[PDB]
Amino acid sequence: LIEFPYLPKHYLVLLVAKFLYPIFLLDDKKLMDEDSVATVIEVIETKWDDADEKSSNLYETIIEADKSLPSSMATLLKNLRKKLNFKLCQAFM
Amino acid sequence: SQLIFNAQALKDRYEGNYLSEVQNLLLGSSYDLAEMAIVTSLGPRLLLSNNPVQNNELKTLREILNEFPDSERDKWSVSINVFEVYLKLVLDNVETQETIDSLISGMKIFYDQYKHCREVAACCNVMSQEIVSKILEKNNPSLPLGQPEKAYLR
Amino acid sequence: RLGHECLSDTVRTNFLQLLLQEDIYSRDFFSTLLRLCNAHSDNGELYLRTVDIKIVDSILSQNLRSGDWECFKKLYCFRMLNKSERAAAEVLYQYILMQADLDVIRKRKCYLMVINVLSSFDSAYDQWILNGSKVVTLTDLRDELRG
Amino acid sequence: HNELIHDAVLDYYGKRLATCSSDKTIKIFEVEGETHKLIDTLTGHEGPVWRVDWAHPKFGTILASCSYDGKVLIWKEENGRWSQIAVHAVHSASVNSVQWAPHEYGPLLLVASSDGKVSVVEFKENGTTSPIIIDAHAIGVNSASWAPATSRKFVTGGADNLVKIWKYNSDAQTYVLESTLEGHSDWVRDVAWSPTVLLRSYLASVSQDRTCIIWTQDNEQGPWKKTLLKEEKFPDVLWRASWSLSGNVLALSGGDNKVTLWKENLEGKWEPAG
């Protein structure tokens, strides 16, 4: 509802880090979300196309107070590949 | 005549068709020290045409190694037959505990050899993967983690 | 899963194509069909942890081409024809594109997650040698992001 | 940009050319004649670009690229695409020279910078840049050409105005100060050692004083001898100097576009020639 210039969208990279590694995506296998496996595959489109989203004033010493996988467990959004591959299971096409 | 042929394979060398004329340093056959230089072409692309005629042809290519004159303290074939004992465990199934081969040893020498280029170090990790059930992997398979496969032992 | 001398009660091993002719109309097995240990992989069919190799890369492939039904035998897996180390992670993604046409989902799903294997080494050496990198030979299939 | 071009130097084959400018890039324009062909525009820099040099070929063709920001980017084609395989950024100030060692010597790029420094880039066993820091001129080292065989040798051009000859020894591990020259009175632009195919090297040590002082070694064991290209201050200020691979012919372009084919004749006169 907010697909304008208006509100910038570079906050959505601190916010969703330990959103998407916990159980709100998926972190098991075979979880489905209501109208929201097909609107979160188009913002992790961005984050593998060229480059992860910007913030690094507060995400390059706050990912290590979050305990997210990219800077902490060495492995990047190749563990959010794992957490889309485990709903090529039978919960997203 | 031969001198102009030893400047052809320095001239027509470019970085697109590096392998075309580093092959005509190998098969050039008046050269020496092309024996680990072929390894900086065919390491970044161990892609070939992958049949037992290209592999038996690649046997004929590591016999060019011994055709070269033998230098003081340089020239060896006891760690370059690594990539030729590779072409003997890829037409054969048999789990090797080194009853057969100098080739898991040969990879480990090839992680103290790799010189020029760290994709000459990572091909050593790729030829690890092409030989599974025929090795038990006392080397490593090949940020990109999601699926290295940690189960191959029996 | 057929042992090491228990492959003589299925000495017809191209019978395991034919089991699976009428077996799958249904998703009830595919979970165990990834390279993962005994946990996730013992609920349904065999484990790709310790198992013989014909069972894998001959038996499951000869069935895989055949249209016998699941859409998840046209799609899902990415470690189903891993029994070979990081291998058909790259090239079962394009196994999709060999059966089916290159179109939208099947396009940019499979190019975005394979380009951060195949240029996260990032200078285009060949990783899994039979197709190699995504920028020696599928740089065409990285302008098919758009479209 | 391509209109306040500051370098365009070829490889030893003469088939590859790399032109830089105030473009903040290296637009690769290889020689197909007076037509050239783009292969990639290399962006990595911030600010004006001064010198590039391809490698002498026995260790690839490998394009260094020195620039305002502090940075020398080692570019190399690896499987028909480019990749900056190392970064050599040990400087803060304007980096002003990059010149590979000739393939009569081994892998030894020569980086020079007006921060005070010469840097003899040692290619390690993955192509991993590691310099030994040396100083020639303590105002800044504005240039650095190599001395091939007409052990290892080079020359650097002063912002102290001196043109110091640097000669390698292996019982002290660094470039011993061989000699020190000076007929200069404003800063050195370019120090160009001649690649003569015989015992002889002249050095058109190009200066901002509106003068170029050709030091001459008639044979290498003859000393450095002060002569001038002409014996007056030039109207304008003098740019890039080269010497041929066979003939030892000077070539420089002036500010007013002084075409220079003035080679030293019998009589000792820098004499107009073809």
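Here chain D follows Swiss-Prot, giving residues 8-157, 170-293 in order.
Cβ atoms are placed via backbone N, Cα and C, with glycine included.
Here is what Swiss-Prot says about this protein:
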{"type": "MUTAGEN", "residues": "D:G176 to R", "note": "Leads to mislocalization of NPCs and overproliferation of the nuclear and ER membranes at 34 degrees Celsius"}
{"type": "MUTAGEN", "residues": "D:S224 to K", "note": "Growth inhibited above 30 degrees Celsius"}
{"type": "MUTAGEN", "residues": "D:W262 to R", "note": "Growth inhibited above 30 degrees Celsius"}
{"type": "MUTAGEN", "residues": "D:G266 to D", "note": "Growth inhibited above 34 degrees Celsius"}
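For D:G266 (mutagenesis position), applying a Cβ distance below 8 Å and a minimum sequence separation of six or more within one chain yields D:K282. Calculated from their C-alpha atoms, the gap between D:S224 (mutagenesis position) and D:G176 (mutagenesis position) amounts to 7 Å.
A separation of roughly 16 Å, to the nearest angstrom, links the Cα atoms of D:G176 (mutagenesis position) and D:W262 (mutagenesis position). In the shown protein chains, 29 other C-beta atoms lie within 10 A of the C-beta of D:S224 (mutagenesis position). Of the listed mutagenesis positions, namely D:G176, D:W262, the sparsest Cβ surroundings within 10 Å are found at D:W262. Secondary structure from DSSP puts D:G266 (mutagenesis position) in coil. In the three-state DSSP scheme, D:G176 (mutagenesis position) falls into the strand class.
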